[PDB]
Amino acid sequence: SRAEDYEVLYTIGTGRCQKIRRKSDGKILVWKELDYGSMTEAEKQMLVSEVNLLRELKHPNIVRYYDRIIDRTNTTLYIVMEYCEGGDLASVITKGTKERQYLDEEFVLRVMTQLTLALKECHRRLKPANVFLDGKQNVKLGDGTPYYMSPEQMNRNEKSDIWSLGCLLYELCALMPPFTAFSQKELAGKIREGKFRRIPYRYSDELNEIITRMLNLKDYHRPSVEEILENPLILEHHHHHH
Ligand SMILES: COc1cc(-c2cnc(N)c(-c3ccc(C(=O)O)cc3)c2)cc(OC)c1OC
Ligand SMILES: [Cl-]
Ligand SMILES: [Cl-]
Ligand SMILES: [Cl-]
């Protein structure tokens, strides 16, 4: 449980994230590096409590945080977590834009099912760059214009998460967010009228309908996590598999 127990293989992104290999058994992992050296004791107490709660989240659709390593020599904190070889959803969406190719409805149903179960777990106790893919088609929740801001949270709620999920699934389908604008104020205007284009016609009316419900202006009209999973679109094979 010290940094020397792992070899860095290479940097994923820049704190900073790195793909690492545990020496004892060759297990591929990643860590996130936080420099606390510029933090106060109150800020560091916050950081430790937060990290300790992250350690508790054990769920197949949430990024698993295994360990925390302190290198007081560097004043660097390392959060060691599972490696998701598939990258994040943001890159999937970008790939699709680039290669002019829409994502499979089956893939979208997998994201919808597994992300909804992730939220369900969070509520029991959201953007593409915060959604990760493993090697076996599993989706995991981890960790500028606020494209996904819900109407209500734009004024002063578990139904706000549903809205944000709706925006994410929408953008997975259309390869663009449901409400776009050049300024934030234009954005807010668009979000308030609550109008948007149908996802592309290659997607079934049933898929269109549930994404559209999640994007209702009134939070009480949005489906709950439980109503979402009850939908006939959502089958066993859309769930996680080891
Ligand atoms: C395909 O390469 C990429 C991998 C990742 C990536 C892989 N595993 C991870 N655990 C993470 C990751 C998950 C959560 C957090 C957090 O909670 O702060 C941090 C990292 C990421 C990511 C990529 O792009 C962002 C990759 O593409 C090069
Ligand atoms: Cl296209
Ligand atoms: Cl399809
Ligand atoms: Cl269209």
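Indices start at 1 and increase along the chain as displayed.
Method of determination (from the header): X-ray crystallography, 2.2 Å.
Each Cβ is built from the backbone N, Cα and C atoms, and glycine gets one as well.
According to Swiss-Prot, the experimentally introduced change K32 to R (Swiss-Prot position 37) is described as follows: Loss of kinase activity and of ability to activate NEK11. Loss of phosphorylation of CCDC102B. For the mutagenesis of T145 to A (Swiss-Prot position 179), Swiss-Prot gives this note: Loss of kinase activity. The structure shown keeps the original residue. According to Swiss-Prot, the mutagenesis experiment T145 to E (Swiss-Prot position 179) carries the following note: Loss of kinase activity. Where Swiss-Prot documents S204 to A (Swiss-Prot position 241) as a mutagenesis experiment, the accompanying text is: Loss of kinase activity.
Everything Swiss-Prot records as a feature, shown here on the structure.
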| residue | record | DSSP class |
| --- | --- | --- |
| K32 | mutagenesis position | strand |
| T145 | mutagenesis position | coil |
| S204 | mutagenesis position | coil |
Check your understanding: Can you give the distance in Å from the Cα of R125 to the Cα of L126, which flank 11 unmodelled residues?
Key -> 17
Review point. In angstrom units, rounded to an integer, how far apart are the Cα atoms of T145 (mutagenesis position) and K32 (mutagenesis position)?
Key: 25
Check your understanding: Taking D143 and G144 as the last and first modelled residues around a gap of 18, how many Å apart are their Cα atoms?
Key -> 18
Practice item. Have a look around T145 (mutagenesis position) and count the other CB atoms within 10 A of its CB, chains all included. Key: 14
Point to revise | Entries of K32, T145, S204 (mutagenesis positions) sitting next to ligand 1, with Cβ under 6 Å as the cut-off | key: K32
Check your understanding: What is the interatomic distance between the Cα atoms of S204 (mutagenesis position) and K32 (mutagenesis position), given in whole Å?
Key -> 39
Exercise for review: For the mutagenesis positions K32, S204, work out the Cβ neighbour count at 10 Å and name the residue with the minimum.
Suggested key: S204
**Study point:** Straight-line CA separation, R156 and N157, 3 intervening residues not modelled, Å
**Key:** 11
Study note, to complete from the structure: End to end over the 3 unmodelled residues, the distance in Å from the Cα of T14 to that of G15 rounds to 6
